[PDB]
Number of protein chains: 2
Amino acid sequence: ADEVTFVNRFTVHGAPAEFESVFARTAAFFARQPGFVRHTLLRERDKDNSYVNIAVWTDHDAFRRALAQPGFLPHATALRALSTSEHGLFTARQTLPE
Amino acid sequence: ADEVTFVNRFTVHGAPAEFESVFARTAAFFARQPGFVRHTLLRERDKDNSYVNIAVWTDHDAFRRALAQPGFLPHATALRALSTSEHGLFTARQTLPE
Ligand SMILES: [Cl-]
Ligand SMILES: [Cl-]
């Protein structure tokens, strides 16, 4: 119930290999934060520059705290230098297997 | 690896309760298909009409075979009566924890 899922859709403008390298360090940063549960970076099949990240947090407060960390800035900056994003925060309604 | 992840973004134009009920039946239909791994239906926080579904399949062929089932067609008809959607098929690039 409390758990939140942040979903980002990226359009990569720069080199996808550089994007992935930057994202790996971004994810490691977030993995150091209290409340981090898991993440998966997905790449669209047959597209080169289309990515979706799914990140799970114990609660909304922990997610907001992570974004507000001073340590996030270089990662946020490096990501924005390479891509644009459309994103939203979600709660789970249904899961299978149950 | 071989796993594929299908991501759907729904904009619901009917009643959300009816959408969730019809979606549950469609999800059950896919859950019976060979190669189905898991799915999660997510609802955007502070919104009534925005959902994202994430579904994992063992491989691309299993996903294709499921989509091609004649039984899918009336399910699709019912779900699309209540919602529009934008979707894509993805491969996992990074996951934490490892
Ligand atoms: Cl800046
Ligand atoms: Cl069938």
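Note that chain B is numbered according to Swiss-Prot, with residues 11-108 shown in order.
This entry, so its header tells us, was determined using X-ray crystallography, 1.9 Å.
Cβ atoms are placed via backbone N, Cα and C, with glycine included.
The mutagenesis experiment B:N18 to A is recorded by Swiss-Prot, whose note states: Loss of monooxygenase activity. There are 18 other Cβ atoms within 10 Å of the Cβ belonging to B:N18 (mutagenesis position). Following the DSSP three-state reduction, the secondary structure of B:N18 (mutagenesis position) is strand.
Within its own chain, B:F29 (mutagenesis position) has B:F20, B:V22, B:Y61, B:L89, B:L92, B:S93 as residues 6 or more apart in sequence whose C-beta sits under 8 angstroms from its own. According to DSSP, B:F29 (mutagenesis position) is assigned to a helical segment. Here Swiss-Prot notes a mutagenesis experiment, B:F29 to M, with the remark: Oxygenase activity comparable to the wild-type; when associated with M-40 and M-89.
Looking at Swiss-Prot, you'll find the mutagenesis B:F40 to M noted as follows: Oxygenase activity comparable to the wild-type; when associated with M-29 and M-89. Around the Cβ of B:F40 (mutagenesis position), a 10 Å sphere holds 21 further Cβ atoms from the protein chains shown. B:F40 (mutagenesis position) carries a helical DSSP state (H, G or I).
In this structure, B:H49 (mutagenesis position) is part of a beta strand by DSSP. Here the residue is the original one, while Swiss-Prot reports the published mutagenesis B:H49 to A with the comment Moderate decrease of catalytic efficiency.
Per Swiss-Prot, mutagenesis B:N63 to A is noted as: Loss of monooxygenase activity. B:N63 (mutagenesis position) carries a strand DSSP state (E or B). Counting every protein chain shown, 20 other Cβ atoms lie within 10 Å of the Cβ of B:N63 (mutagenesis position).
As a published mutagenesis entry, B:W67 to F appears in Swiss-Prot alongside the note: Loss of monooxygenase activity.
Secondary structure at B:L89 (mutagenesis position), as computed by DSSP, is helix. For the mutagenesis of B:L89 to M, Swiss-Prot gives this note: Oxygenase activity comparable to the wild-type; when associated with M-29 and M-40. The structure shown keeps the original residue.
With a cut-off of 8 Å between CB atoms and residues at least 6 apart in sequence, the same chain places nothing near B:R90 (mutagenesis position). What Swiss-Prot notes for the published mutagenesis of B:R90 to Q is this: Moderate decrease of catalytic efficiency.
Listed in sequence order, the residues of the same chain lying 6 or more apart from B:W67 (mutagenesis position) and placing their CB within less than 8 Å of its CB are B:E13, B:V14, B:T15, B:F16, B:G45, B:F46, B:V47, B:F73, B:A76. Checking Cα-Cα distances from B:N18 (mutagenesis position) against the mutagenesis positions (B:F40, B:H49, B:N63) with a 10 Å cut-off leaves B:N63, in sequence order. Of B:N18, B:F29, B:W67, B:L89, B:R90, listed as mutagenesis positions, none is near chain A by the criterion of a Cβ under 8 Å from one of its Cβ atoms.
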